[PDB]
Amino acid sequence: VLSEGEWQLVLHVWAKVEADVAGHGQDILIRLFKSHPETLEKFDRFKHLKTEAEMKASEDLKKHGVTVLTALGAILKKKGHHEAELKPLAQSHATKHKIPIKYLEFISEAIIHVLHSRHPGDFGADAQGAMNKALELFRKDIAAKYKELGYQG
Ligand code: HEM
């Protein structure tokens, strides 16, 4: 469970992200795909992209980055009271998109890295640890739903 002070660190940096949701979403998905190419293969929508320049030029990838970060921002702003938001996300990601929990760890690392690059003054070690806790809580709660449905592994 995050403390109130931890949540404030998380949402303080997240308010900075929302100034350029689309740029963040591009950086995050590109980092994910580059660092963990098995993740790109899960997207029929994106798997034609073979270079970082092609990824950066894709408007559809930029659009999806906004979809992803909007859903995550809505979860973070619930400060842990996010059951209604995780149900459908866990259901689609386990049963339709077939995304292992480990890949959620990978995108969590990408999010932390890009927040660090873009917001160093609001993403010192305290805020990095708090965002890591928030993303762990996200993964923990999604993993419990995957387990329910027979997909935790
Ligand atoms: C912070 C973590 C994530 C969030 C908040 C998120 C959010 C979303 C949302 C809101 C959608 C559209 C609605 C839906 O299908 O549920 C979506 C679609 C999808 N997501 Fe995620 N996602 C996350 C992580 C991942 C990861 C790590 C992968 C793959 C490695 C992935 C793969 C997909 C795929 C394949 C789709 C469908 C894309 C399409 O063809 O339109 N997601 N995601």
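We number chain A the same way Swiss-Prot does; the residues here are 2-154, in that order.
Structure method, as recorded: X-ray crystallography, 1.2 Å.
Keep in mind that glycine also has a Cβ here, set from the backbone N, Cα and C atoms.
Listed in Swiss-Prot:
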DOMAIN    2-148  domain 'Globin'
BINDING   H65  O2 binding site
BINDING   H65  nitrite binding site
BINDING   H94  heme b binding site
VARIANT   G122 to A  In metmyoglobin
The number of other Cβ atoms within 10 Å of the Cβ of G122 (variant position), counted over all protein chains shown, is 8
Rounded Cα distance in angstrom between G122 (variant position) and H94 (heme b binding site) is 33
One should report the C-alpha separation between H94 (heme b binding site) and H65 (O2 binding site), rounded to whole angstrom, as 15
Across all protein chains shown, the binding-site residues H65, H94 give the max Cβ-within-10 Å count at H94
DSSP composition of the domain 'Globin' (2-148), residue counts helix/strand/coil, works out to 115 helix, 0 strand, 32 coil
